[PDB]
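> Have a look at this one before I ask anything.
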Amino acid sequence: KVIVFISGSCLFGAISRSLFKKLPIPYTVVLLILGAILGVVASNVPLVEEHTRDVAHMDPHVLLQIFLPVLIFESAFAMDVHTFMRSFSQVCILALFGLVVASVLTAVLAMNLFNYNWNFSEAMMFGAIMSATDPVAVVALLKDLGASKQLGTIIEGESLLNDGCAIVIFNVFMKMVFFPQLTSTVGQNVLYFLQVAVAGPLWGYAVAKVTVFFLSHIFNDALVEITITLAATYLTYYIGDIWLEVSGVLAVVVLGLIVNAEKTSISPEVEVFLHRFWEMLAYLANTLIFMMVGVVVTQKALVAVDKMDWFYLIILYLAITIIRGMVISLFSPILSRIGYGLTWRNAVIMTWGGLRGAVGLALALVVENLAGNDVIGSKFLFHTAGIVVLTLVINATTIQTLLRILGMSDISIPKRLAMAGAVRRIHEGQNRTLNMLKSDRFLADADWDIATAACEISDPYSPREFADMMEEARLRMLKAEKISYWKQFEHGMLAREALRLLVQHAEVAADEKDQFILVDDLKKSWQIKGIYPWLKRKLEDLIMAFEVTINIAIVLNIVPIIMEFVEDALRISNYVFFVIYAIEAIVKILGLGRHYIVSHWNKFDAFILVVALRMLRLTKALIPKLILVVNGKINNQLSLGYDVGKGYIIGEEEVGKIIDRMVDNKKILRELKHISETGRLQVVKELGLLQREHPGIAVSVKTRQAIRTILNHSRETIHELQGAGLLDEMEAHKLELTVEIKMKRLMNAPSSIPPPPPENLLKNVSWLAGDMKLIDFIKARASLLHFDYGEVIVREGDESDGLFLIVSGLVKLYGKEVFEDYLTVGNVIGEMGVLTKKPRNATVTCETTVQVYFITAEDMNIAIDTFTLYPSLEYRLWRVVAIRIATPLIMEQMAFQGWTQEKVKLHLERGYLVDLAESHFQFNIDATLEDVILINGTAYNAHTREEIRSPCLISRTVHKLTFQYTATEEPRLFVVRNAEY
Amino acid sequence: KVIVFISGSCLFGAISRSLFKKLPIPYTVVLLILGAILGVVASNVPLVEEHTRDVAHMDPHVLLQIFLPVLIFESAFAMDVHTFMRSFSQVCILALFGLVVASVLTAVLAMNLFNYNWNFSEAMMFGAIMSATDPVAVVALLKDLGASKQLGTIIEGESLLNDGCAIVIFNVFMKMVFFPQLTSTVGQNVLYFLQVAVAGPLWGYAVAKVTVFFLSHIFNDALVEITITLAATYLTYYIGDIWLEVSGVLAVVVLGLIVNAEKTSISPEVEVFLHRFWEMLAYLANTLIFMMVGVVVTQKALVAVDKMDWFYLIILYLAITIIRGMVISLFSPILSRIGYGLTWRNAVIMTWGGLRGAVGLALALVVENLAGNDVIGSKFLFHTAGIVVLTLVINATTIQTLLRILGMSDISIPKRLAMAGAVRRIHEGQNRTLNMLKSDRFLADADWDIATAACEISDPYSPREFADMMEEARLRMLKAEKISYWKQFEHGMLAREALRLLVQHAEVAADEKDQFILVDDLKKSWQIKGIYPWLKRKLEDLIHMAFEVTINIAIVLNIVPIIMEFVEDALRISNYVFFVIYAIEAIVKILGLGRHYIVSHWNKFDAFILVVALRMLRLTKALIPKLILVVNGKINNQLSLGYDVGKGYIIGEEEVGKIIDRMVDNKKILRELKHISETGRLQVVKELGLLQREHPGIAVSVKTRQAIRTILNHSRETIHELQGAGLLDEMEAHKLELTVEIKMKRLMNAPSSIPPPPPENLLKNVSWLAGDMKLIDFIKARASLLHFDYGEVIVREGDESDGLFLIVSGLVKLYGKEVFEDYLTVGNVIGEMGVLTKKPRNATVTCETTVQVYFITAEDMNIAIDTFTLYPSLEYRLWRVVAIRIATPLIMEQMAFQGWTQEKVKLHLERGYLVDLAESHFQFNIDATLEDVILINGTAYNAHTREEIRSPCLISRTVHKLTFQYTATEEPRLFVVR
Ligand SMILES: Nc1ncnc2c1ncn2[C@@H]1O[C@@H]2COP(=O)(O)O[C@H]2[C@H]1O
Ligand SMILES: Nc1ncnc2c1ncn2[C@@H]1O[C@@H]2COP(=O)(O)O[C@H]2[C@H]1O
C-alpha cells in the first residue's frame, strides 16, 4: 500500500544527499527529477501505478494539517534567538512590506498578462503561493563557505515572517474561494483579523511560560522534561487547530521561539536532543513532499502542453526577480537614514537570496487537489514546479558566483599569519616530543616513516614608505590588542558578550581608515539614552494571604464573565463576589487600626465593590512586577558597559608596556604613546564618574568575576591532579560535577544590585575586640577622609601624627633590602608611631579612591586614657603588631621551608606575650614553647654573655635569657607553645 | 476520546517520578495505585466512565504487536555488549535452566493446589506468565548505590534471555489454547522449533551486517544514518512479523545487539541520540501499561472476592521465591567447578534480584481480553497484579537492607584517603589564587564573605607490630603501583583494556591475603591455550582472477533460481543459464589446463559438482580466506594486549623500585621487598623476551601504534597551551583539533594485522646516503649480523682500534668525555675516527637491549678503502659525517646560537663543505661569505697575531687569515658552512 514507497523514498533521499554533497546545486532537485522518472514508469506498469495511486493521491487534510506546521515550526526553531532580536524591527518591516508588495504585483501581473478568466482572488492566491520561500539551502551554503554569521540569521528571520504571513493570506483566500457559502462582512472580518493578531501569540506565550515554570522545578532528570515539552507542543497545536486553521502555526512558532530562548531551566542535552529530533522530522517531510510533487506533476502536466505558458514562465520569473530586487533597493536609503544601515554587499546578496522551498509546493498540492477536474489546479502546479525548479539551480549558481566575485569570503592576512604560526608551533612541539621518544629504551625497531607520515598535519588554507610603516605598525598593534583581549577572556577576567563586543569593535575599525580606536561609541555602549530611562521616569513618578485571596477572587470573577460572554450557579457566583467584597470590607476593618480614614486609589475599588469586572484589583500586585523587571533589565546593560570599559582599560595597560620595543622610530612611537595615553585618560575619568554615580554595579561585577577566576583555577588544579595519577577518572568526574553545579548557580546570579556594605557594622565586626570602647572611639573620631589616585597620605621620615585604619579601598606600602605590602579593607596602619614613638619608617600610597578614618596623637592619647584598667584594645594591638613583625622573618627561615602565608598565619595564632614584670626580666626557654621571638628590647644570654637585639630570631640552643628594662626601649617577646599541648 | 487520558497519564507519571525519587520504593507502583483510584471514580461519573471504556478496553492486537517488541528491544539495547559477552555462556545456561525449572514448578504447583478445573496448558501458561521479569529498577538501584558494574550486566542479560524464552513459550501455548483448531503433530512442530531457532537470528544478523556495510560509506553526515537505522529496524520487525508471530522480537533483539556492538562506523552523537529516543519510547509505554493494568484490575477484580485466592497468593509468592533461590543455590557448585565461579554475595544478591515488570502484565492483559466472559482472565489478572505489587515493594526493601548489611557497598580506606588529599589540594590551590587575586589593583571593595562561601567545596563522603608494619607497607606500595599505572595511562603509554586488566589484577589481590602479585595469571593472560589455537591447527592444516571473481558471482547468481526450485519456462531457462555457466567454467579450466591439466584433491570434487551442475563449495572456498584472516586478527589482538600489559607491568615495577627504598627504613622489610620484586621482574623479562623472539611483528605493531598516541596527546596539549596564550581564537582551535580527532579515529581501526619485518638489504642501501655498488661489495665482504643481548659490552675505552661498526637493529648508549651520553639508533655508524685518526678508543658503548650489528675489521676497512680509490664517495661521505658529528655539539652551546634546537642546527649546517688545503696551499682567508668556520683537525696559526690553536676549538669572526702546518700524523681539516 504505502510502505514500499516511503522506504524507497527514504533510500533515494539518502543516496541523493550523499552523492550530490560536493556540487553547489542542492540535492532536493535530484529528488524531483527522480520523481519525474517514476511518473513515466507509473503510466505503463500497473504495480507502480497502484502504489503511486495509493500514496500520491492523499487527502489534502493530512497535508494541510501535518506537513506545514512541522516545516514552519522547524523554520522557527533552529534560529539564533538573540541575533534575531538584535534586528527584529528591520526584519519585520522588510518582510511584511516585501510580502505585500510582491503579492499585489504578482496578482496584477497575472491578471493583466495571463489572459485567463480568473478573478482577483485567484490572482491574490497565486501571489501568496509565489511569495513564500525557504532559506535552509542558502543558509547551509553560507555555513559551508559564506564565512558570515549575521546574514544567515537575517535571511532566516525574514523567510520565517514571510512564510507566516503568506500562509495566513493563502488560508483566508482559499477559504473565501473554494467554499463560496460564507458571509464576508466587515463586522466579523475585523474580529477575525484581531483574533489572529492578538489571541494566538498571547496563548502561546502563556502556555510557554506555564511549561517553563513547570520545568524549573526538575533537577537532574532528562526524560520528564522531554516528554513534557513534546506534550505541551502538541497541546498548543491542538488548541490552535480546534480554534482556527491558521493561528495554530503562529502559536506553535511563538512557543518554539520562547522555548529556544530560555537556557537556564533546560540542560543542554535536552536541547540538542530536541534539535536533532525536530530536524529529522523536517528532513523526512521535505523529502516526501518533493517526491510527491515530482510524481504528481509528471503524471498531470503531460496533457497541459502549450507554448504560451512556456513563454509565460520566463517573464514571470523575471518579473518576480526584479520586483524582489527593487523593493529592498528602494527601502535601503530609509534603513540607512534610520540607523539600521546595511552595506551594498548585503543588499546584493539579499536580492538573490530568495529560494522557493516546500511551502509553495504544499499549498500547490492542496489547491490542485481541492480544484477538482479543472485546469486551474494543473496550471498552478505546473507553474510553481517550473519556477521552483528554475530558481533552485539558477539562483544557487549565481549566488555562488557572486559570493566568489565580491570577495567577502576572503581569508585576511592576520588569519593566514596566525594559522601558519600555530602550524609551525605544533610541528616544532611534535618534533621535540618525537626526539624525546626516540631516546626511550623500550621504543626500539619502530618504523619511524609510518609514525612520521601518520601524525603529519597542515593548514587547510595551503612619503609612501613612512605611511606604509605607520600602517603596518598600527596593524601589528591591533593584533597585539586582539591577542591581549583573547588572553584576558581565557584567564577568566571577562564575560562573553563584552568579549565579542570588543572583538567586533576592533575588527570594524581595523583596516577601514587610519583611525583605529574610538571612545564615543564605547560611551554610548556603556551609557543608556534610549526609551527605557524615559519610560522609567514616567512610570515610577506618575504612579500576603489577603492579597492572594483577593487575586484568587478576582480571577474567579472571570467565570461570570465567561458565562456572560457565552443561571443558578451564576447568581451564586455573584453572591460569592459580594462575599469577596464583604471580605475586603472586613480586611479594611482589620486595617482600621493602621489606616482606614481615607484613601486615593481605593475609591475605584470601593466603587467596583459597590457595583457588585474585578480586574482593577490585580493592578496593585502588577505594579511591583514592572519595576522589578525593568530595574534588572537596565542594570544588566549597565554592568556589561562597566565590564567592557574595565576590559578596555586593562587591555590598554597590558599593551602599553610592549609597544616601545616593537618599533624604533622616535616620532611614530611618541605619537602612538600620546594618542593611547590620551584615550586612556579620557575613558578612565568617565569610568570613575560612572562609579561615583552609584557604587553597587562595581561591587556586583567584582563579586561575579572573582568566582569565575577562582573556579577556573580550581578546574585547572583538578585537571593537573588528574594528570599526575593521584586520583582516577570517576572521582575526577564526580568532583568536576560540583564545579559545574557552582558555575550553573553562578549563571543565574543575583544581578540585582546588592546593598552597599555597612559602615558601623563592619567597623564593629572586622576588628576582633569590638566593644563599647570602639563605639566611643568612633564617636571621638569621624573623619571619612577620601584620597583619590595620585595622592600620598604620609611620607617616610616625617614625624608621627597618629594611627590610621582603612575602611574602603586598597593601599600599597613601600618599606625597608626593601619590601612592598598591600593593605586591604580592615587594615590598621601607623602602629609603631604611637607605641615606640618612631616618626616613620615606610611610605604608604593609594592606587585608587580610599575612604579612611583619622586618629591624631591627641586622639590616640585620649583613647589610651579612655581604657586603663583592662586595656583589651591595647593588648590586642600589641598582639597584632607583634605578629606583624614576626610573620615575614619566619617563612624565609630554613626551618619553616615549604610553608605558605596561611600556614604561618594559623601556626602562630595560638601564641601569647611574656610578662617581664612577673619573670623579673629573666626567661628560661624549654621545649614546651615551640617558637620564641624577640619582639623588642635587648636580650643577654645567661651562658655565653652575648647581647642581641630585635629584629632577630632566638635559636633553640639558647636556653636562658636576661633583659635590661629601659623606659625608651622596653623588652618585648612573643611565645608560641607546642602544637601537641 | 483518547487524548485527555494519555496526557493525564504522562503528567501523572512525571509527577510520580519527580516526587518518589528519594524513597527506595520504585515510582511505578504509585502509578498503579493512581490507576486504582480512577477505577473507583470510573464506576460513578459517566464521563470518566466513557474515557476509561474507550481507552482501557483496547484490542489485544495493538498490545501484542506494539507494546512488547519495544520493551524487549529496550531491554536488549542499553546493555554493555562486551561485559555481556564476557559471561554469555553462564548467563545463557543459568537463564534457560532457571526459566524451565520455574515454569514447570509453578505449573505443577498450580495444578496440584489451586483446585481449579484447568488443563496442563493453562498451568504452563501461568508459569510462563509468572516467569518473566524486568531488570530496570534493580539496575537503577545498583547504579545509584550498588557501587558495582558486573552485577547489573549479569542481571540484565539473565532477564533479557528469560523474557525472550518466556514470550516464545507463552505465544506457542496461547496459539494452542484459545484457538483449538490447529494440528499439533511432530512433523511441523519440530520445523517450527528449528525455524525459531535458526531462521530469525540469522536474518537479523544478515540485515545488521548489510546496514552496517551501508553506513560504513557515510562521512560527516548525521541525518542519513539515523533515518537508515530506524527504517532498517522497522523493516526487520515487519519481515519478522510476517514470518512468524514470535520471531520478530528475536530478530529485533539480535539486530539491536549487533548495532550496539559496533562503534567505529557510527559517530557517538548518533548513538546517544538513538539511546535517548528509544529510552523515551520505552518509558512512555511502561507508564501507559501500568495505568491500564491498574484501572482494569480495579474495575474487574471487585466481583472476584474470596479468601481462597487471598490465601493462595502468599503461598504462591513463597513457592516462586524458594524455587528461584534453590535453582541457583544448586547450580553454584557446578559453576565453581567449571571455573565461572561467583561469590556467595553474588548468589545472595541474585536470589532477590527477580522483580516482575511490565511483560507479565502485558501478557495478562492479552489473555484476559482473549478469555472473553470467563473467570480465568480475572483470576490471571488479579493474581499477577497481586504478585507484582507485592514483590515490587517487598523485594526492593529487602534488597536495599541486604546491600546495606552485607557491606559490599562500603568505601575503602584508600578511596577516603585519596578523596581527602584531593580536597585538601584543591582548597590549598583556591586559597593561593584568592590570595593572589586580593592583591590586584582593580579588585577593590569586593565582599569576600560571599566569594568564600560561593566557591567552597567538600567531599561527598563527609610479633603483631612487625606484621602490622609489613601489611601497611605493602598496602602503601600497592597504592604507589596503582598511581604509577594511572600516570602511565594518562601519559598515553598504555591502551584501555590493559589498564583496566592491570588495575583489577592489583585490586583483587590487594587486601585478600599477604601475597600481592602473581605471575602465572599474567602468563595465562598473555599466552593463548584455549580452543582457538587447536582449531586453527586442525583447520589450516587439514585443508585471470577477476574472471574467476565474475564466475563466482555468477555461481552466486545461480543460487537465485534455486528458490524457484524449492517453490516453469523460466526455470528451464534458468537451468540453461546454469549449463552455460558450467560450460564457461569448463572453457576456463581448459584454458588453465596448459599450466595444470590434472585435477587436484578439491578440484576433483569441483569437477563432480560441475558434472552435477554446487555453488556451496565455491562459496566455502571463497570464505576460507575470510575465516583465516578473522582467526589471525582475533589471535593477534590478544597477543598484542598481552605483550602490552607485560610491558606496562615491567615499566611500573621499574618506576616503583626507585621510590620503594626511601619509603621504608627497616632493613629486613626493605631487603625482602626488593628481593621479591626483583625475582618477579627477572622471571617476567625472560618470558617477554622469548615471546618477542617467537614472532617479532607484534612488538613492531604495538610500538608503532603507541608512538602515534603519545605524539597526538602531546600535540593536543601543545594546542591547548597555545589556545590559553591567546595566539589563536576558539574557532581556529576547534578547526585544528578536528584534525587531531580525525587522526585518532583513523588510528582506532589500525591495521592490527602484523606488518612485515623491515628489510635487511633494502634498509642497508637506503638508510646510508651514498648507497651504491660499493656498499653491495662491502656487504658481500662483511656479513656478521652479530647479536649482543642485555648486559654485554662490545668495546671499551682505551682498547686498541679494531674497525668500524654500523648498527642494523637496536639502540645503544655511548658514554664519553666534562662527560657526555649519546644514544645511537638504527642506522648509526660507530668506530669511525679510529681508522681516520689511528686512535685506539676514547669512549665506551653498551647495549640496553638485544642488538644486531655488522662487524668490519681493520683488514676489512683497509680492503674497503683500497676498493674505491679513484672516486671514494663513501670516504668523502664518511669524512662529512664525522665532521658534522664533531661540529654539532659545540655550536648549540655557544651564545651566538642560543635558542636553537637539535634539528635547527642539524638543518643549518647541512649546506656545508670541506676546504681543500692542497689547492689553497694550507692557507685560508675567512670572509663574510662563509657563515661558520670550524677547525675539524690540525693546528691553525693566525696570520696576524701569530697565535697557535688546535681542535677542538671555534674560530672567532675576528680572525681573518689562517695558516696550517701539514703533518702526516695530524693533517689539518676544516669545514665551512655558507
Ligand atoms: N613589616 C611590616 N608589615 C606591615 N606593616 C608595617 C610593617 N612595618 C611597619 N608597618 C606599618 O607601617 C607604619 C609606619 O609608621 P608607624 O611606625 O607609625 O606604624 C607602622 C606600621 O603600621
Ligand atoms: N661527539 C661524538 N658524538 C657521537 N659519537 C662520537 C663522538 N665522538 C666520537 N664518537 C664515536 O665514538 C667512537 C669511538 O671510537 P672511534 O674513534 O673509532 O670512532 C668514534 C666515533 O664513532
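We're sticking with Swiss-Prot numbering for chain A, so the shown stretch reads 76-537, 572-652, 678-700, 729-774, 808-1011, 1030-1194, in order.
Method reported for this entry: electron microscopy, 3.9 Å.
Just so it is clear, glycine is given a Cβ too, placed from its N, Cα and C backbone atoms.
So Swiss-Prot lists these for the protein:
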type	residues	note
BINDING	A:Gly1043, A:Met1045, A:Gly1046, A:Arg1053, A:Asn1054	3',5'-cyclic AMP binding site
BINDING	A:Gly1043, A:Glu1044, A:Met1045, A:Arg1053, A:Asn1054	3',5'-cyclic GMP binding site
MUTAGEN	A:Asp238 to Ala	Abolishes sodium:proton antiporter activity
MUTAGEN	A:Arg399 to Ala	Does not affect the production of voltage-gated currents. Abolishes sodium:proton antiporter activity
MUTAGEN	A:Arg1053 to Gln	Abolishes cAMP-induced shift of half-maximal activation voltage of gating current
> Out of A:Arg399, A:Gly1043, A:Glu1044, A:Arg1053, A:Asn1054, which of these recorded positions is nearest A:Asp238 (mutagenesis position) by C-alpha distance?
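Nearest by Cα distance to A:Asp238 (mutagenesis position): A:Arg399.
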> If I take the C-alpha of A:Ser537 and the C-alpha of A:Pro572, which enclose 34 unmodelled residues, how far apart are they in Å?
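Spelled out: 34 residues absent, and the flanking Cα atoms 35 Å apart.
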> Between the Cα atoms of A:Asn1054 (3',5'-cyclic AMP binding site) and A:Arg399 (mutagenesis position), what distance do you get, rounded to the nearest Å?
81
> On a count of neighbouring CB atoms within 10 A, which of the mutagenesis positions A:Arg399, A:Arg1053 is highest?
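Result for the most crowded candidate: A:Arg399.
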> In the structure shown, which of the recorded positions A:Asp238, A:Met1045, A:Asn1054 has the fewest other Cβ atoms within 10 Å?
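The recorded positions A:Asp238, A:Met1045, A:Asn1054 were compared, and A:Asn1054 has the fewest Cβ atoms within 10 Å.
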> Across the 18 residues that the deposited model omits, what is the distance in Å between the Cα of A:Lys1011 and that of A:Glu1030?
6
> With the cut-off set at 10 Å between Cβ atoms, which of these binding-site residues ends up with the most neighbours? Options: A:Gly1043, A:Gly1046.
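It comes out as A:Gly1046.
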> Cβ distance under 8 Å to A:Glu1044 (3',5'-cyclic GMP binding site), same chain, sequence separation 6 or more: which residues?
A:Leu998, A:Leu1090, A:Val1093, A:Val1094, A:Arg1097
> Which recorded positions out of A:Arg399, A:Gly1043, A:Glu1044, A:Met1045, A:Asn1054 lie by ligand 1, going by a Cβ under 6 Å?
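The ones that qualify, in sequence order, are A:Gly1043, A:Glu1044, A:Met1045, A:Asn1054.
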> Rounded to a whole number, what is the Cα-Cα distance in Å spanning the 28-residue gap between A:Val700 and A:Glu729?
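Spelled out: 28 residues absent, and the flanking Cα atoms 12 Å apart.
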> Quick check: which same-chain residues outside A:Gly1043, A:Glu1044, A:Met1045, A:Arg1053, A:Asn1054 lie with their CB within 8 A of the centre of the 3',5'-cyclic GMP site CB atoms?
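Going along the sequence, the neighbours appear as A:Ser995, A:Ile1042, A:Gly1046, A:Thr1049, A:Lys1051, A:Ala1055.
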> For A:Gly1043 (3',5'-cyclic AMP binding site) and A:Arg1053 (mutagenesis position), determine the Cα separation and express it in whole Å.
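For A:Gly1043 (3',5'-cyclic AMP binding site) versus A:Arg1053 (mutagenesis position), the Cα atoms are 8 Å apart.
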> Across the 33 residues missing from the deposited entry, can you see how many angstrom lie between the CA of A:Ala774 and the CA of A:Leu808, as a whole number?
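Roughly 9 Å, rounded to a whole number, separates the two Cα atoms.
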> Of the recorded positions A:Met1045, A:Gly1046, A:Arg1053, which sits closest to A:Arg399 (mutagenesis position) by Cα distance?
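Result for A:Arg399 (mutagenesis position): the nearest of the recorded positions is A:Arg1053.
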> Round to the nearest Å and give the CA-to-CA distance linking A:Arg1053 (mutagenesis position) with A:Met1045 (3',5'-cyclic AMP binding site).
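Given the Cα positions, A:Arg1053 (mutagenesis position) is 8 Å from A:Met1045 (3',5'-cyclic AMP binding site).
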> Rounded to a whole angstrom, give the Cα distance between A:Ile652 and A:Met678, which sit at either end of 25 unmodelled residues.
22
> By the DSSP assignment reduced to helix, strand and coil, which category contains A:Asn1054 (3',5'-cyclic AMP binding site)?
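DSSP assigns A:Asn1054 (3',5'-cyclic AMP binding site) to coil.
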